[PDB]
Amino acid sequence: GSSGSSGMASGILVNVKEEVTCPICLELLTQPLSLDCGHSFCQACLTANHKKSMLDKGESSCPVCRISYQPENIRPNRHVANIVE
Ligand SMILES: [Zn+2]
Ligand SMILES: [Zn+2]
């Protein structure tokens with residue numbers, strides 16, 4: 001009458017602090033995206049932000065500098081479908 005093989009919950013990790021932070025959630029930016037302005041953001045925070053400025057004006061833009069560009073068809077610094085094994 002027993003079942004459940006859960007590995008040790010040692011989520012401890014020894015690494016340096018993070019410098020790249022998200023101007024939205026202000027938490028952390030490990031795999032942020034790149035825009036035509038330079039400022040990075042979360043692949044999610046960006047999607048949500050865009051909607052925000054959709055009911056007021058309609059068009060989205062950098063929530064930091066609000067530069068002129070296309071929030072669609074944007075690619076990050078590096079996009080490779082290669083996962084180390
Ligand atoms: Zn974020
Ligand atoms: Zn910007």
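Note that the numbers count up from 1, one per residue, in the order the chain is shown.
If you check the header, you will see the structure was determined by solution NMR.
Backbone N, Cα and C atoms are what each Cβ position is placed from, and that goes for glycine too.
According to Swiss-Prot, the protein has these features:
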MUTAGEN   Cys22 to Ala (Swiss-Prot position 15)  Abolishes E3 ligase activity
Using Cβ atoms only, which residues of the same chain lie under 8 Å from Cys22 (mutagenesis position) while being at least 6 residues apart in sequence? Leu28, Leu29, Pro32, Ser40, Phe41, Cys42, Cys45
Taking DSSP three-state, what's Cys22 (mutagenesis position) in: helix, strand or coil? coil
